[PDB]
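Some notes on the structure that comes next.
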Amino acid sequence: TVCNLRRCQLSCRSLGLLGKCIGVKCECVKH
């Protein structure tokens, strides 16, 4: 349906960095 940003974010956060949901694809990015 969509992409759970909060979920995607927290997902990346696992690594320690931050996550972002762009369109329908989330990725782990550093601040």
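Quick reminder: no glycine exception, Cβ is built from N, Cα and C everywhere.
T1 (mutagenesis position) is surrounded by 4 other CB atoms, counting those within 10 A of its CB over all protein chains shown. Secondary structure at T1 (mutagenesis position), as computed by DSSP, is coil. Where Swiss-Prot documents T1 to A as a mutagenesis experiment, the accompanying text is: 50-fold and 3-fold increase in potency of inhibition of KCa2.2/KCNN2 and KCa2.3/KCNN3, respectively.
Counting Cβ atoms from all protein chains shown, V2 (mutagenesis position) has 7 others lying within 10 Å of its own Cβ. Mutagenesis annotation in Swiss-Prot: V2 to F, described as 50-fold and 6-fold increase in potency of inhibition of KCa2.2/KCNN2 and KCa2.3/KCNN3, respectively; the structure shown retains the original residue.
Record note (Swiss-Prot) on the mutagenesis of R7 to M: 35-fold and 2-fold increase in potency of inhibition of KCa2.2/KCNN2 and KCa2.3/KCNN3, respectively. In this view, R7 (mutagenesis position) is surrounded by 11 other Cβ atoms within 10 Å of its Cβ, with every protein chain counted.
For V24 to D, Swiss-Prot lists a mutagenesis experiment annotated as follows: No change in potency of inhibition of KCa2.2/KCNN2 and KCa2.3/KCNN3. Non-local contacts of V24 (mutagenesis position) by the CB criterion (under 8 A, 6+ apart in sequence, same chain) comprise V2, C3.
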List the Cα distance (Å, whole number) between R7 (mutagenesis position) and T1 (mutagenesis position). 14
